[PDB]
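K.L.:
Below: one structure in structure tokens.
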Amino acid sequence: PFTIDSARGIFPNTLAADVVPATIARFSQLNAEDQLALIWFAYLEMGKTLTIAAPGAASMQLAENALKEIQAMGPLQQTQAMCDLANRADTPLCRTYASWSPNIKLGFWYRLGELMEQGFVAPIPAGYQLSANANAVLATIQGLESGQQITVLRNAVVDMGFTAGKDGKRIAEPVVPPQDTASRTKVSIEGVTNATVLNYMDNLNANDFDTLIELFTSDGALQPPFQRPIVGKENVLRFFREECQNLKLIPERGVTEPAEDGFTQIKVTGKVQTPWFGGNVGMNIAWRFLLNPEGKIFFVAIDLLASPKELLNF
Ligand SMILES: CC1=C(/C=C/C(C)=C/C=C/C(C)=C/C=C/C=C(C)/C=C/C=C(C)/C=C/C2=C(C)C(=O)CCC2(C)C)C(C)(C)CCC1=O
Ligand SMILES: [Cl-]
């Protein structure tokens, strides 16, 4: 209950899927062309059984200029531009890309994948063979659960590009209006009646970010999977609005324990769906809350779990 960074250690039994950042670190070592080929290969195979939802109209508008620029290049330049993004080179295209929210980056690559499939953007060279390190990285990806596979792909996409500056322009999709109160569903969690946890889940499912933020302490933090804590209400609300629209949280069961100084620690396990895949991918998730004596959220961590065997009382 003293520091955010120490609260990171609550429920230390929780086995997170650290194969995801492990695999991203291996991927990040590869030659840029192998990075692009590997993801092409993974994307094609995954597409046999899983369809990515179309990017939103606003997103496509925001990425349109950069996409047109690439589409106007000769093939060799197209390949160079894509390598620049993978290498995190400092170029105007790489700076534009870095200014974008994850969803806008994902929609940019969704479009390039379609154009590559159609032959209008320089494809991976015919009969391309991956490097020794890259073939093993793809094998690991293809052995993971779908929820882990899609998190590896997202993390590879978000990592590309070049950030120059701390307070650079941030471009994101418009904020959706919250769900009308009448049509809202309420979660049920075995073992857990805590109103702060239930209101957390219900407000996020409703895209009601202004209500959700009011659950947190001023200095409180949210830790997304495999990322550092996002600290304080302005940064946490920014993150909700830019990155947390249209999720479906399906918590199942939890446990409630005392912590030092009248705090309470609560662990919930269940599933989450991203709007990119709807009901076809359910990620196995734990939430770890540290609530102050008044019930506000001092810390919440969201973990991608190593296997369904990490869900409480499988
Ligand atoms: C790149 C590339 C390509 C294309 C690649 C493409 C098109 C790839 C597309 C990949 C896509 C669309 C991946 C989407 C992943 C979404 C995830 C993991 C969301 C998780 C959300 C969670 C867990 C949120 C949970 C949360 C909960 C529960 C909270 O309680 C609080 C909020 C929080 C957010 C933390 C080509 C194919 C063209 C080849 C070349 C190439 O390189
Ligand atoms: Cl998402």
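The residues of chain A that appear here are 2-315 by Swiss-Prot count, in order.
Recorded method is X-ray crystallography, 1.4 Å.
Placed from the backbone N, Cα and C atoms, the Cβ positions cover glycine too.
The echinenone binding site annotation in Swiss-Prot covers 34-44, 80-83, 107-117, 125-129, 151-161, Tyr201, 245-250, 273-284, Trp288. The domain 'OCP N-terminal' feature in Swiss-Prot is assigned to 18-169. What Swiss-Prot says about the mutagenesis result for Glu34 to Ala is this: Alters carotenoid specificity, <40% quenching, decreases stability of OCP-R, accelerates OCP-R to OCP-O reversion. According to Swiss-Prot, the mutagenesis experiment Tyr44 to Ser carries the annotation: Cannot convert to red form (OCP-R), no NPQ. Does not bind to phycobilisomes. While the structure shown retains the original residue, Swiss-Prot records the mutagenesis experiment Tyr44 to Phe with this note: Acts like wild-type. Under the heading of mutagenesis, Swiss-Prot lists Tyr129 to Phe and annotates it as follows: <40% quenching, decreases stability of OCP-R, accelerates OCP-R to OCP-O reversion. In Swiss-Prot, a mutagenesis experiment is listed as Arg155 to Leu, annotated with the note Able to convert to red form (OCP-R), no NPQ.
Can you walk me through where each of these features ends up in the structure?
P.N.:
The Cβ of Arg155 (mutagenesis position) lies under 8 Å from the Cβ of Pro103, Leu107, each on the same chain and at least six residues away in sequence.
Within 10 Å of the C-beta of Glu34 (mutagenesis position) we count 19 further C-beta atoms, all protein chains included.
Around the Cβ of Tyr44 (mutagenesis position), a 10 Å sphere holds 16 further Cβ atoms from the protein chains shown.
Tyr44 (mutagenesis position) carries a helical DSSP state (H, G or I).
In the three-state DSSP scheme, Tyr129 (mutagenesis position) is classed as coil.
Secondary structure from DSSP puts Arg155 (mutagenesis position) in a helix.
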K.L.:
What's the CA-CA gap between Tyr44 (mutagenesis position) and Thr152 (echinenone binding site) in angstrom, rounded?
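P.N.:
On Cα coordinates alone, these residues lie 13 Å apart.
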K.L.:
Whole-number answer please: how many Å between the C-alpha atoms of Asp160 (echinenone binding site) and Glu34 (mutagenesis position)?
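P.N.:
Cα-Cα, rounded: 15 Å.
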K.L.:
Count the Cβ atoms, other than its own, that fall within 10 Å of the Cβ of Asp160 (echinenone binding site), considering every protein chain shown.
P.N.:
15
K.L.:
Mind giving me a neighbour count for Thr152 (echinenone binding site)? Other Cβ atoms within 10 Å of its Cβ, every protein chain shown.
P.N.:
23
K.L.:
Could you tell me which three-state DSSP class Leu250 (echinenone binding site) falls into?
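P.N.:
The three-state answer is strand.
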K.L.:
State the Cα to Cα distance, in Å, between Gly108 (echinenone binding site) and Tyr129 (mutagenesis position), rounded to an integer.
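P.N.:
Between the alpha carbons of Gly108 (echinenone binding site) and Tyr129 (mutagenesis position) there are 25 Å.
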